[PDB]
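Peer 1: The structure's right below; bear with me while I get my questions together.
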Amino acid sequence: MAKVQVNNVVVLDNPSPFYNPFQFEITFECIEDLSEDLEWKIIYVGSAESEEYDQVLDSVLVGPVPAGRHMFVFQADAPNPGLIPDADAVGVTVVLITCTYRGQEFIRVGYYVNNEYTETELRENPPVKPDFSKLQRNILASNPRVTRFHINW
Amino acid sequence: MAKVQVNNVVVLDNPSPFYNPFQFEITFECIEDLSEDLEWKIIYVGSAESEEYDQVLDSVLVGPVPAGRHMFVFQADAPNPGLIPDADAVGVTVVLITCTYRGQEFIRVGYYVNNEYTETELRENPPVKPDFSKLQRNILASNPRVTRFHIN
Amino acid sequence: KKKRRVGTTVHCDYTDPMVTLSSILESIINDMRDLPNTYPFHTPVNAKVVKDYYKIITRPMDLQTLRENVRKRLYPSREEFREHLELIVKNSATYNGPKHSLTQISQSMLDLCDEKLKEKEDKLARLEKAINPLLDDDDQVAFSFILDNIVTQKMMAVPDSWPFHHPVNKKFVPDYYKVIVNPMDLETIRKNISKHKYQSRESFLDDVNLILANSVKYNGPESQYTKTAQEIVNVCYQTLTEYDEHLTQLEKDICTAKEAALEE
């Protein structure tokens, strides 16, 4: 009896300087009007191996909202390098936009993320301590990865 | 309904380097003596994106022009490579020939033009900045878009 | 002024020379697999050894898929092939880095190949002509130039048309591709035009109409997108109508040209 649909995501300002805040142009649809109920979260799963090392970058409480179609941008600051581990800094990582409806997550939106040095000389011989300033976030828009799980509206 | 029909355009110059001027042998006929005179124009279309990048290249004021057949030869110095958007540079665009009378523009003859490098090099890996000295303009062996503006 | 329509009046419909080239390319691939340290690229990249490679590479390419793409006969000319060779250099330059050893050694695996082409000029040119004959026909480039403007400048320029710029995403819209069986849309059109698919309006229009048709099929007649789609399609019709007299001439010439390279 599924109430809300995400229709599209659009990755914005990509690629960019590692520090810029993420931007996603989310597009969703909903059949009945709505009570103060949705819940969008951007996660930085920047540690391929362990979930004790991922930050939620921002929380947004969508609702109340009329029936029909809604598009909106989701601004959110960039993952805090401090809580990001060394060897784990210059490669692919993961972004998530999730959305929740009354306690329930019902749609996970994955994005593999490639953090590289943009500069010509450094990418050859990456320094021991990661210099995020010099880094560069190529989000792989081309190939989003989407999980949509049944809940009970 | 017109006063001056254009009977032939001939390119007498191409294929050519990009810096070389154009040369056209218009061969028009005019069915009535004209008190004023016709202004011909050559308009190069920089970026087919917008008409804020295209440029006039010359202007010749053929007259006072009676009736009869009228063959002339129009020259125009090539466009300034400085004001041609980095993108719309290599490849294909338009060249306009335009006759205006009594200050009314009455004909737009617009040719397709193909700017391409020749030695299969800067061709194969097209350089960041377009390089014009080694760039060849070829005017196309097809039709031109004639737009006879219907007021005179 | 005449009645001047959207539709055209022009209707052409009509040792295989590809196999001489198909061959030559394989004889060109032989040389690549026979060169200092070129094995890394010899096969589809190990998904298991190079663990995250297929996430940093959208379009992968390797001398094997290259063999099999020739035998599947994808490459109509020297050029189409060469480009996929560029793709190797490109692909590696991303994962391994530009100035890096590997990126610099695939460079030759292309440098010998385009220094191979310069010695085989006289019959390559000869061959690919008796393949897609409207090759260096001026009316075809003209025509396509127009079509591509009509898109970028007119179609693509329609208030809320962005959801027709790009393909519908299968992973986002599960059952779009269940209803729509012949997806079309603006980016795809341009590909064709660069690939030079359209030689009259019929072909082109057919692709174009789908934009409105598929949307009726999936969003419905009175839906929002249909109306934007209604729009796109019209800007297009109007412009064809405008250009009818002009296009009609090109279409025809495209035709003679073809019929001509045919019995001669």
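These residue numbers are counts, starting from 1, taken along the chain as shown.
Heads up, the Cβ atoms here are built off N, Cα and C, so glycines get one too.
So Swiss-Prot lists these for the protein:
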type: MUTAGEN; residues: A:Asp37 to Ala; note: Abrogates interaction with CHAF1B and HIRA
type: MUTAGEN; residues: A:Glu49 to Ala; note: Loss of interaction with TLK2
type: MUTAGEN; residues: A:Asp54 to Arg; note: Reduces interaction with histone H3
type: MUTAGEN; residues: A:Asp88 to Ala; note: Loss of interaction with TLK2. Reduced phosphorylation
type: MUTAGEN; residues: A:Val94 to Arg; note: Abrogates interaction with histone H3 and histone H4. Loss of interaction with TLK2. Reduced phosphorylation
type: MUTAGEN; residues: A:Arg108 to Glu; note: Reduces interaction with histone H3
Peer 1: Test of understanding: give the count of other CB atoms lying within 10 angstroms of the CB of A:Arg108 (mutagenesis position).
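Peer 2: A count of 16.
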Peer 1: Which of the mutagenesis positions A:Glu49, A:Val94, A:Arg108 has its Cα nearest to the Cα of A:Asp88 (mutagenesis position)?
Peer 2: A:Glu49
Peer 1: What's the number of neighbouring CB atoms sitting within 10 A of the CB on A:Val94 (mutagenesis position)?
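Peer 2: The answer is 16.
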Peer 1: Roughly how many Å lie between the Cα atoms of A:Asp37 (mutagenesis position) and A:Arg108 (mutagenesis position), rounded to a whole value?
Peer 2: 17
Peer 1: Just to confirm: which same-chain residues, 6+ apart in sequence, have a Cβ under 8 Å from the Cβ of A:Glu49 (mutagenesis position)?
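Peer 2: Same-chain residues close to A:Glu49 (mutagenesis position) (Cβ under 8 Å, separated by 6 or more) are A:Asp88.
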Peer 1: Report, in whole Å, the straight Cα-to-Cα distance of A:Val94 (mutagenesis position) from A:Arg108 (mutagenesis position).
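Peer 2: Cα to Cα, A:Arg108 (mutagenesis position) and A:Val94 (mutagenesis position) are separated by 12 Å.
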Peer 1: Cα of A:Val94 (mutagenesis position) to Cα of A:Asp54 (mutagenesis position): how many Å, rounded?
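Peer 2: A:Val94 (mutagenesis position) to A:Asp54 (mutagenesis position), Cα-Cα distance: 9 Å.
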